[PDB]
Structures are given as structure tokens and as C-alpha cells.
Amino acid sequence: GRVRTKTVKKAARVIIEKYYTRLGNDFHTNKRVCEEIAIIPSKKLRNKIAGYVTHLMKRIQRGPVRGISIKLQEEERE
Amino acid sequence: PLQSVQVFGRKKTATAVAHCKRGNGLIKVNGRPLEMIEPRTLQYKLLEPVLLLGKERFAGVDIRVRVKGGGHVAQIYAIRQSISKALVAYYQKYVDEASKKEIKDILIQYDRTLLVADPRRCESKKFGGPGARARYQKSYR
Amino acid sequence: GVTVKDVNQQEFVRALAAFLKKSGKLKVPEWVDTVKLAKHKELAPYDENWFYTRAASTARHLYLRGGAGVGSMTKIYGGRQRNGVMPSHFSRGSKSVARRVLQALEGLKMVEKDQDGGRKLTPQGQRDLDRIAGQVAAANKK
Amino acid sequence: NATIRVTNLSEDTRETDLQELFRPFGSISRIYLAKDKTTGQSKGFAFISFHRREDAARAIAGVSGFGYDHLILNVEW
Amino acid sequence: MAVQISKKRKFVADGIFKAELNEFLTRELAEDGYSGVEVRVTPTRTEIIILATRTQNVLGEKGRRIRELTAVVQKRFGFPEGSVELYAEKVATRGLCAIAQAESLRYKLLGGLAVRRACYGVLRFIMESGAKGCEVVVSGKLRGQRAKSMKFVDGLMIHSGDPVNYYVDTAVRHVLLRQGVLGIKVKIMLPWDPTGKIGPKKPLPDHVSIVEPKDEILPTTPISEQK
Amino acid sequence: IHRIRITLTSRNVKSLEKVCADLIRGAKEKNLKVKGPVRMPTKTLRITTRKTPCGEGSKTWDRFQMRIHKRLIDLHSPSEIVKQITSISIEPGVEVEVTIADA
Amino acid sequence: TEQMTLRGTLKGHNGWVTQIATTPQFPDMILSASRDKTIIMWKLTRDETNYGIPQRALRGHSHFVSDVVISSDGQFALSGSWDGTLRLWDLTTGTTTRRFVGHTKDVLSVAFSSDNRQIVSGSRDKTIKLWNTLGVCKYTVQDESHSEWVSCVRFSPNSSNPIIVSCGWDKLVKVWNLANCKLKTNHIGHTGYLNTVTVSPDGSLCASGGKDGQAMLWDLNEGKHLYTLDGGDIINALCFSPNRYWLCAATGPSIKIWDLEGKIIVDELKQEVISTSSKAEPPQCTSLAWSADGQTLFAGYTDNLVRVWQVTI
RNA sequence: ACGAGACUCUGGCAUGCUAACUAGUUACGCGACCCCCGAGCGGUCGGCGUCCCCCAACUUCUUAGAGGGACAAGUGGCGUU
RNA sequence: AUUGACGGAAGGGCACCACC
Ligand SMILES: [Mg+2]
Ligand SMILES: [Mg+2]
Ligand SMILES: [Mg+2]
Ligand SMILES: [Mg+2]
Ligand SMILES: [Mg+2]
């Protein structure tokens, strides 16, 4: 199916909004960060959340995605 | 003088462990030669590593396989995989990595199963039919 | 040098049977012509000299995995039984054929009684089987 | 402030046995046996102040469980 | 010694002993608020720990009933004399115990009380005792001579998966009445609490909990202290 | 001095492994040659019944099972020292069986 | 006229190249640590067909290898991994001798002393712990350590004030006094997590870099701050140069070489254009190493390659 | 919010960790048999032993614990990007 | 006028207890 559910997406979004300064586009370092900063009860949910976090950080670079509010708004002086 | 490696190979429930040491070109499975293993229809499956790599690549080693588990065909696929993996691991550990790369490319290009195990196993029967997926015949009227 | 493992077993058994039949020292029971070799057979063996072949086969089966008895010998020679309209099942071989064969081999000085229990191969049995294996391996390469 | 709430006490239990029970940990200051009004036995509660807040903090993990007079007693702050 | 038995049969026999002892105590100490039993093996004695709400009636009159229970347990299960002591202990919180609350609802129904006020009272007590959710289902001949089932829910109640084995405790009981037998199902969803006896330790497996970031005042110009 | 063998049996892995850890740690503190935890194959006891009490339905079955785990510890020490290595807060679902070099 | 060129690649990996190491004893052999859980000991056959060939692989760890370093004599390697262990490889056999097993979490970096008597590591459990060449954890610092991970811990090859320089994800560079394992100077400048720390060959300077894209030079004699240079992207690794007064850094997909006398970029090594469709970021350089002669720059990468930059004149 | 998903058990991987005479492997010694010119770091052995504590080590195979590992993560293409 | 069920209505989707 490969369709991530609401728990994965909502958790990923809150993780990004609170810890944007510590996530790159690297699934393994993201996985380690999300296992340090969150309390995820399993390892499959940890991996799915880190995967969606990686996929979203690969979209933050190409414009503000609808749903995430971060400090990146300030640097848009234009 | 301790130049020896023990590597395994698995097909379904079979498991063959090949022991490869320094020696003079001898291959024996369960004490029997390689050309006397029982399903002599599938003899070329057993001979496939030696026929792809030649004899000079085997003429400096002593290989002795010990196979246990599974059926006849699964046992000879385990023998195949264990001989190939044993030669590859011996080459990697004891001569050079270029040679390992060359023989691993020849074997992998011919057939992946000589170095990667087949992950299929039997499924569990369920309580509706004779096997895993089949079901007993249903009747109306 | 050749050993029993380093030769085709199906031809080694024929060579050993011809050896046993040649040297007239194997004891044959009087009922050889009138018996089935198990309760799951349908007829008697098609080979008149079946006793020598069975003795050679169990001599080979005692060279490797020695330490056996009549029970394991009738689970070696057991097969499938077709029960008419009912499904088939594994059934063991006849015990008297196995016991007479092992006792005949014991009379040939080839087989002896193990210490823990069962039967194994004397050094003379090893020597005779290895010499027969040498003969068949030599006669294969000509 | 040396607060001990003994619970699951027995009807036989009086001030003296609780005294002799907590005596191997030291001296006491105030026993409180939650007696029944107009009826002479406990209601299942005891309030103990041990005159020092440290040895009572040792005895809470000591007299826990213990099955006194066929009743396992739960002690707490 | 002369008695030796395979580990399979021994473990099954131990489980069967615990099941029969729990069934006996459930029938015997029903109206005393019996919740569970725990058999603790010690070198000198065998301790049967009875979990009850009203442990003073379990103890009896000056220890009489606990002595009788000890005597029948010894005489039925064939323990050596004096080798089995029965202790009683009070369950910590009564609201988060489906067996105690099912028994409470049972005895409230045995006395003359209406089924709806009784279920609402039990449900309200369970919810006021810290439960995340509760479900009480009473099925039987409630209105007339055509049976129906009335359920009363308040809060969260999970049903499927593995968490329903440690976050939910259930209890089924019967109430014999003049016109028939009533069935009482009570199930309570315990609250999460780390390092506590109130409920489970491990959280729900789909409850991610992000820790709040510390306030990060940033630096302006590099500075270094030589301590 | 004997070859004392402690066998621990349980139905859950957690308490069994923690009791094994306690025994090994206590034995290592008092300088014993401890041949550590040997793990015997877990026995799975399986009973498959019909779900229904009557004989009507869709013929569905219920697969109950119970695992039994076994651990071994080998000590080489006098008896009175193992009498204090053990007897330290054994968990409920664990059962020990000391064998003092003889039946 | 002193720019560099691309002299060839070193294929043969199956993961990112997390660290590269050299040694002044054997100028024909480099070590590369990767994310295919293997370390490769190369043989530099500088010919037309291939610059280098994988001579021998080391296959100990069960996770990514995150650091590696060669001893002074060039005989024993030391590797750290994400499985939480350290291994002291013997290069001749290709097998390990000692396995350090103290660290609970992933070991980000390992270092050796100048005389290889004591070693130090750093990890994701926010501890910096010393060891010795026999295998026992000597002293684990815990007081006033990093509040987050440690990502690069190095020694200082200089007799006077033997110190341990370290940096982590709490945006702090800490200078440890090795004789008493006590903290000595705390540097507070950086505004993002630190991925690397380096010490000058002449034991006077130190460099640090990370997420903020800027590289800060700290004096190691008085704990001051000389200046700060700016790279384009995330600084994944820094590496000083032995022969020349240069500092190299791996900024995103390019490699910037800052001089340290005029403070200008002498060269910005860029990889060639591949995947012409503008749909994916280029592979990022992850590690840097200088040969002892200082005429060769080995650069790890994210497309499982190791590129070889040769300086010209 | 319940259900789905997550969860639990199971299958596949680890020459990395923890260990094992109630599982073995490999060396070594003894023994039997075969060739031989004189043959052998020769071959076969589910024959024996190294559990009298070194007078052998080790965990690849076996067992089962803890972790790791897979996420549509990487590269193209489609898709409202 | 609303909720359900039904239509020998009209459109979509799903399933080897449906088909190809
Ligand atoms: Mg079938
Ligand atoms: Mg048969
Ligand atoms: Mg749910
Ligand atoms: Mg589900
Ligand atoms: Mg059809």
C-alpha cells in the first residue's frame, strides 16, 4: 500500500516544526534524531516517521509545504 | 598454516557447510566425490561452479561439504551455494579482492543463487482446507 | 587407493553380491524361494539370488552408519504399502530376513556384535568391502 | 514530616504491638490508632510519627508486605 | 524422589491448580469483593495471597474464616499440614478492577435496585477513579419477557490488537434473579502511568510524544572562557 | 566442591533472563568458574480446539499455545556458597532445580 | 597556476564513504571506511586503467563504519562504528585483535594519540571515553560534557599541553586537558551542529565546522578566536594540509580550499556535470584526507566513490 | 475517538555481541581399512579421546537472548510536481 | 419534510467464498 497514515504524517510534521535545525536529507541521521527526541514505542513506526521526515525535508528546500510553520518564513524578505 | 574458511549455503530447510582449506584440488561431499551424489539427472547443477570457474581456481584448495536437512534437490542446491560461497570467501580472505571480484562477477552473472540464498519457505496450513491457500469444497442445496 | 564411498554404490552392491555368491560360505535359509521381503510387497523377488544381494546391501549399510540392529534394518528396507482403496503408508520390512542375513554375515566373520548394542563391521569386513570397491573402481576405468 | 500511614490492620492490633513492631527501627513520638467511636477496635488505619524523618523512610520499605496477623499491610507516607 | 513428572505436565498441573483455587475462591468470597489470587512459593511455607476489597470479612471473626479457608485448601490440594498460609491484602484502587466492579454491580442488582441507576453509579465510580474509559453491558430479561442488552459507555475503549491485553481488563459475571439470569460484562481501560501500579508502564504503541525543545538563545559573536 | 547445575524454567523470557542475570552476577562477584546460560530449545505446547460449544458455524478453530523456556547454569563451588548465590528474590513465574552432581 | 585536477576515481564501494585515512609510512595504501559495513585497504597502482584497486576488505562491524585511523607505524588500524564498538585491526592479516565494547550507542568518531599509547572516542550517548591499547575503558568523562552527541574528537600532535579537542551537536567546542581529563576551555561561537573538528599539523590552530556552513579557527594556546570563513553548504568534513598552509573543507557537493595567509579561496573543486536533468541534488563530499607529501587529496563521496584530486603547479 | 493502520506471534538476514559434554565444528593423538616402489601435513570413519580440567581451541553449522536491519530510503519517469 | 429499507430504476467502486 505504501500510504502513510495520519499518525506518521502528524508526528513527522510536529517533529519538523520543533526540530527543523537538526534534520537533513539523510534517512539514517533523521532516524537517530527522531529516536533521541521522540518517544516512539516501536521500531517500524520510528522508521516510517523518519522516512516521511526525510521526504518532507526534501520538499522544504523547494518551497514551503502547506501545513508546516517554521522560522523559514522570516528569511523570506523578498 | 591455518588457511581455512567454513561457509554455508541454504536452500529451503537444507543446510550445507563447505569447509575450504589449503590443499590440492579435492572436492568431496559427505565423504563421497562430487560426481557420485545421488540425483545424477541434476549432476551439472553440482558441476556448475567448477565449470564456470575452471579447475585452476579450485586446484589450490581442499573443499569438503557436509549437508544436512531438506530433500534431494534442496540438498544439491545447498551444495552448489556452499561451494561457490566458500571459494568466494576463501579468495576474499586469503589471496586478493580483485580475484574475488572477478569470480563473484562470473558466478553472479551466470546465476544469483550461487551466492544469495533463496528466502522461500513453506507456508502454514490454515483450518479451512488441505493446504495454505486451498479450501475444502463448498456445497449448495 | 579406493574406498567404498569413492565408487557407485549401485554397482558396488552387484560386485559384492557376486563376491558373496562366488565364495560358498554364506548360509541361506530354506524358505528363500517362498517369502516376500516385507508385508507391503505383492510378489516374491524377481531375482533368484536375492539373498546374496540383500546381504551385500546390508554389508554396505553397515560399513557406513555402523552400529545397527534388526529394527533399524527393517526401517532401512521398508517402503510404501498400498492399502487398496485406502491411502498408502510407510511399512517396515520383514524382521526374519534381516535377522537371518545379519546372522549369516556374522558366520562369515565380516559382521560382529557392537558393545553398546547392535551390529558393526569387523576389520575383515572393512578389508573385504574395500578390496571389492577397489575392484569395481578398477573395472570402471578401462 | 515522619508521616506513616499503616493500612490493612487487624482487630487484635492495639498501640502496643505497633510499638513493638516499629521499635527495632528506633524510638517513637506519637502513635495514632484510628479506633472506632463507641466501639473498641481499629478501623484499619494507623498514623505513626517516628520523631525522625529518616528511619521511618527506611522502615517503609521494611515492614511493607510482611503478612502481619494474616493481613498483608501496606505502609505509605 | 519417587514422584517425577515431565515439565509439560508439571506446568499444566500448576496452571490447573491456580485455576481451580481461583474458581473456588471466586465462589466462596464473592460478596467480599474478591479480585484475584497469587500463589507465592517460599522455602518454609506456601503463601496464598488473596486480593479483596473487604479483607476484614475474608479474615473473618478473629481469624476464623481464614483458618477455615486454609484448612479446606490444605485438605483438598494435599499440601503438608502447616505448610500453607493464607494472607489477605486490600486491592489498591477499586475503580480500576473490573472483577471487583462486576461483583459490586452484581450485589447491587441482588439487592432491590434498578438496573439503570446501578450501572450509572458503577460507571460514574469507575470514571471518577481515574479510568480512561469504561463499558458496562447488562444483558438478560431486563424489560418483560423478551431479552435485550443495554450498554453504557463513557470515554476511550480500544478493542483490537495486542494493547487490549494490558490496557483493558474485563470481567463477566451472572446474577441469578427470580425471572432469569442476568449477564454483566464490565471492561475498563486503565490509564497510562510510568513506574506506577495504577496501570500499564508502556505507552500505547501509536502515541508519539515529542519532547518540547529547550529555548535556544543564539550566539552573536564567538566567545570562549578559560576555566 | 562439586559440579552443581541449576536449571531454571519459566513461561516468560523477561523474568527468566533477569533471574539468570542476577545468579550470574552474584556468582561472578564471588570468583566462581561459571559456565554461563545454556538455552535449551523452547517447548511449544499446542492445543487446537473448535471455537464453538455446539457443532454449528463455519468450522473455525482456536489455536492456544504455551511456551516453556529452559536455562542452565553450571557452578564449580562448595554447597554453602551456592546456598547464598541463590535465595535472592526469585521472580514468581520462574522455577529452579538444583542438581548437586548427583540425582 | 597551483589549482588541482581530477586524476581518477576509486570504485568498489556499496555505500557512502564516511572517512578516509592515510599514513606517512606507506604512500601506496589508503584506508576508506564506508556504509557498506566494510573498510577497504587500497593499493595505489597509478596507471591509466584505474588509479586504485581494492586490495583487502575488513568486514567486522554490523552497522556503518563511521571513522577510521591508521597508527603511526602504519600497521594497526582503529575503526569505530554505529553498532557501538571499536576494533583495532591488524593490517597484515586483515583481522581484528582487540574489540572495545564500552560504548552503549553509536560511535561517531575515533582518534589515536601521536605515540599511540592511549586512544579516545566519542559517541551518540554524549560521552567521551578514553581507552588504552590493551582494551580496557580507562576514564569516561561525564562532568561538564556535551549536552548532545559528540561528533568529532581528536588529539593534538604537540608535546607542550597535550590536549583533546572535541565538538558536538550542542554547538560547542571543548578543549580537554589530557593529563587530568578535566575541561580547560569552552568555545561557544557556532550557531549550528558541529560535524567535524581538526587540529593543525604544527599544533597551533584548530578548525571547526558544521550545519551553519561557516568554519571557525580557534587558537589552541590561548583559546581565542582568530577569524571565521564561510562555505556554501553544510561542512561535512575539514582537513588541514601538512606541507602547505591550507585548510580544506567539504561544503555540500564541492570542496573549498581556504588559504590561511591571504584568507582567499585558492580553488573550489567541483565534480563534473552528470544527471543533466535538474531533478536531484549532486552527491555530497563526506570526507577529506591529505597524503604525507601533500600532493594528493582523497575525497569521499555519496555516490560510493573516492575521487583523487592532484595538485598541479 | 472506535474500526483500518499501528500492535503481538511467526518467515527470511548477521563469519558482528552473549554463550554452551543435554549442540557441534576444526585441529591434535590413538585405532581400523585401502593403495605404495619405501611412499603421504594421502583418503574414508556418526570409531575412540582431549570433562581426571588442560593434558585443545572455537561458535561457522545447532540452540536462544539482546540489539541491528527496510523506510517507497536512493536514481529515472508519470502525477495538480 | 427527514431518517432507514426496498425498486423486475440510473451512475461509481470492490472481491479466485465473482469472472476472465
Ligand atoms: Mg499440500
Ligand atoms: Mg525405504
Ligand atoms: Mg486502533
Ligand atoms: Mg490490526
Ligand atoms: Mg473459469
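By the numbers in Swiss-Prot, the shown part of chain G spans 2-314.
Just so it is clear, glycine is given a Cβ too, placed from its N, Cα and C backbone atoms.
Looking at Swiss-Prot, the entry for mutagenesis of G:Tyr52 to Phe says: No effect on binding to SRC. Abolishes binding to PTK2/FAK1 and reduces cell adhesion and foci formation. Looking at Swiss-Prot, the entry for mutagenesis of G:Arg57 to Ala says: Decreased binding to PTK2/FAK1; when associated with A-60. Here the residue is the original one, but Swiss-Prot notes a mutagenesis experiment at this spot, G:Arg60 to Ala: Decreased binding to PTK2/FAK1; when associated with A-57. Record note (Swiss-Prot) on the mutagenesis of G:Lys127 to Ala: Decreased binding to PTK2/FAK1; when associated with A-130. Under its mutagenesis annotations, Swiss-Prot gives G:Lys130 to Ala the following note: Decreased binding to PTK2/FAK1; when associated with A-127. As a published mutagenesis entry, G:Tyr140 to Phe appears in Swiss-Prot alongside the note: No effect on binding to SRC. Quoted from Swiss-Prot, the note attached to the mutagenesis of G:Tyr194 to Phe states: No effect on binding to SRC. Under the heading of mutagenesis, Swiss-Prot lists G:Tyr228 to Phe and annotates it as follows: No effect on binding to SRC. Does not abolish phosphorylation by SRC. Abolishes phosphorylation by SRC; when associated with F-246 and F-302. Quoting Swiss-Prot on the mutagenesis of G:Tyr246 to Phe: Abolishes binding to SRC. Does not abolish phosphorylation by SRC. Abolishes phosphorylation by SRC; when associated with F-228 and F-302. According to Swiss-Prot, the mutagenesis experiment G:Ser278 to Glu carries this note: Enhanced translation of mRNAs containing poly-A leaders. G:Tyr302 to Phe appears in Swiss-Prot as a mutagenesis experiment; the accompanying note says: No effect on binding to SRC. Abolishes phosphorylation by SRC; when associated with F-228 and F-246.
Mapped onto three states, the DSSP output places G:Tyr140 (mutagenesis position) in strand. According to DSSP, G:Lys127 (mutagenesis position) sits in a coil region rather than a helix or strand. Sequence-distant contacts of G:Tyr302 (mutagenesis position), defined by Cβ-Cβ distance under 8 angstroms and a gap of at least six in the same chain, are G:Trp17, G:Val18, G:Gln272, G:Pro284, G:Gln285, G:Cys286, G:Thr287, G:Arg308. Using a CB-CB cutoff of under 8 Å against chain A, the mutagenesis positions that qualify from G:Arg57, G:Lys127, G:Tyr194, G:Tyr228, G:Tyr302 are G:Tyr194. Note: the Cα of G:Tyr140 (mutagenesis position) and the Cα of G:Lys130 (mutagenesis position) are spaced 6 Å from each other. According to its DSSP assignment, G:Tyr52 (mutagenesis position) is coil. Taking the Cβ of G:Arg57 (mutagenesis position) as reference, residues of its chain lying under 8 Å away and at least six apart in sequence are, in sequence order, G:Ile41, G:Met42, G:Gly95.
Look at the Cβ of each of the mutagenesis positions G:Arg60, G:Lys127, G:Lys130 and count the other Cβ atoms within 10 Å; the largest number goes with G:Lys130. Contact with chain B, taken as any Cβ pair under 8 Å, is found for the mutagenesis positions G:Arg57 out of G:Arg57, G:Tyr194, G:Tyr302.
Considering only the mutagenesis positions G:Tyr52, G:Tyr140, G:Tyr194, G:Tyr228, G:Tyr246, the Cβ with the fewest other Cβ atoms within 10 Å is that of G:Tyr228.
For G:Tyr52 (mutagenesis position), the nearest neighbour among the mutagenesis positions G:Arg60, G:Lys130, G:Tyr194, G:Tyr228, G:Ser278, judged by Cα separation, is G:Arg60. Closest to G:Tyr194 (mutagenesis position) in space, going by CA atoms and restricting to the mutagenesis positions G:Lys127, G:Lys130, G:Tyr246, G:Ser278, is G:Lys127. Each residue contributes its Cα atom, and for G:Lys130 (mutagenesis position) and G:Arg60 (mutagenesis position) those atoms are 25 Å apart. When Cβ atoms from all protein chains are considered, those within 10 Å of G:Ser278 (mutagenesis position) total 5, not counting its own. Note: the CA-CA distance between G:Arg60 (mutagenesis position) and G:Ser278 (mutagenesis position) rounds to 37 Å.
Comparing G:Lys127 (mutagenesis position) with G:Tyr228 (mutagenesis position), their Cα atoms are 28 Å apart once rounded.
Spacing of G:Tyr246 (mutagenesis position) relative to G:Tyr228 (mutagenesis position) is 15 Å (Cα to Cα, whole number).
Between G:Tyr228 (mutagenesis position) and G:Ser278 (mutagenesis position), the C-alpha separation comes to 39 Å.
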